[PDB]
Amino acid sequence: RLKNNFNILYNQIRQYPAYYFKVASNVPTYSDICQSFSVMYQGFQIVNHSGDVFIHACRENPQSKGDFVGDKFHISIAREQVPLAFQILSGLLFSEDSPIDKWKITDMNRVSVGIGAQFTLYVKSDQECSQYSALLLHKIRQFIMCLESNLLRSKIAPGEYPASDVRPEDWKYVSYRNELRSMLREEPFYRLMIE
């Protein structure tokens, strides 16, 4: 059952043409999001509560109207290149085409997850049975490629990935984790990302 439903998804992704993300232009700077107690930009609500070391971004109209079911990516930057990397990535992270409805970023002023994993990107489901549609999965594949590409071409230094995460060798900044799974490379979702 599962093998076929995986392959159903897999071959659909490869049928789609390359996807393009209209880059957001009115984007807040790093210091702007550091002070944003509760503030809307480009349909994302930004919060920085003293309760943790992160600045959260949350699209008030999700494009994936179902559950977060465990699947997420980190982006790992060198400590001193973090604000820069945000400026480079903000156009994508705030894009109306991005498939990521919820992300967060470490607040470099509150920290001592400051050496790596400074961005977390949460994947939510858009189908019934907490499932992923092929387009969503395509959109996510394309988006990671596009983050990777923008960081590499501005010659941004990678940071230290969390030991928990998996990545293929062609990802220099992005890494993957499923929370439910305490053989992480076997995860259906992950296989669809890299193969």
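In order, the residues displayed for chain A correspond to 31-142, 147-216, 227-239 in Swiss-Prot numbering, which applies throughout.
Looks like X-ray crystallography, 2.7 Å, at least that's what the header says.
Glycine residues also receive a Cβ, built from the backbone N, Cα and C atoms like all the rest.
According to Swiss-Prot:
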ACT_SITE  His104  active site, proton donor
ACT_SITE  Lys134  active site, proton acceptor
MUTAGEN   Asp101 to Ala  No change in Erk2 phosphothreonine lyase activity
MUTAGEN   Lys102 to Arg  Loss of Erk2 phosphothreonine lyase activity. No effect in binding ability to erk. Deficient in down-regulating MAPK signaling
MUTAGEN   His104 to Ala  Loss of Erk2 phosphothreonine lyase activity. No effect in binding ability to erk. Deficient in down-regulating MAPK signaling
MUTAGEN   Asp127 to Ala  No change in Erk2 phosphothreonine lyase activity
MUTAGEN   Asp131 to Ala  No change in Erk2 phosphothreonine lyase activity
MUTAGEN   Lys134 to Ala  Loss of Erk2 phosphothreonine lyase activity. No effect in binding ability to erk. Deficient in down-regulating MAPK signaling
VARIANT   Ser66 to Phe  In plasmid pWR100, plasmid pWR501, plasmid pSF5, plasmid pINV_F6_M1382, plasmid pSf6_579, plasmid pSf3_575, plasmid pSf4a_576, plasmid pSf4b_577 and plasmid pSf5_246
| note | Least surrounded, by Cβ count within 10 Å, of the mutagenesis positions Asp101, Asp127, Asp131 is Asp127
| query | How many Å separate the Cα of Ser142 from the Cα of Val147, given that the 4 residues between them are not modelled? | reply | 8
| query | Closest to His104 (mutagenesis position): which of the recorded positions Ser66, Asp127, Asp131, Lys134, going by Cα position? | reply | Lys134
| request: Taking the Cβ of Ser66 (variant position) as the reference point, list residues of the same chain whose Cβ is under 8 angstroms away and which are at least six residues distant in sequence. | output: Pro58, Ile76, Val77, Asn78, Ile85
| query | What is the separation, in Å, between the Cα atoms of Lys134 (mutagenesis position) and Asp127 (mutagenesis position)? | reply | 18
| What is the interatomic distance between the Cα atoms of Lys102 (mutagenesis position) and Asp131 (mutagenesis position), given in whole Å? | 12
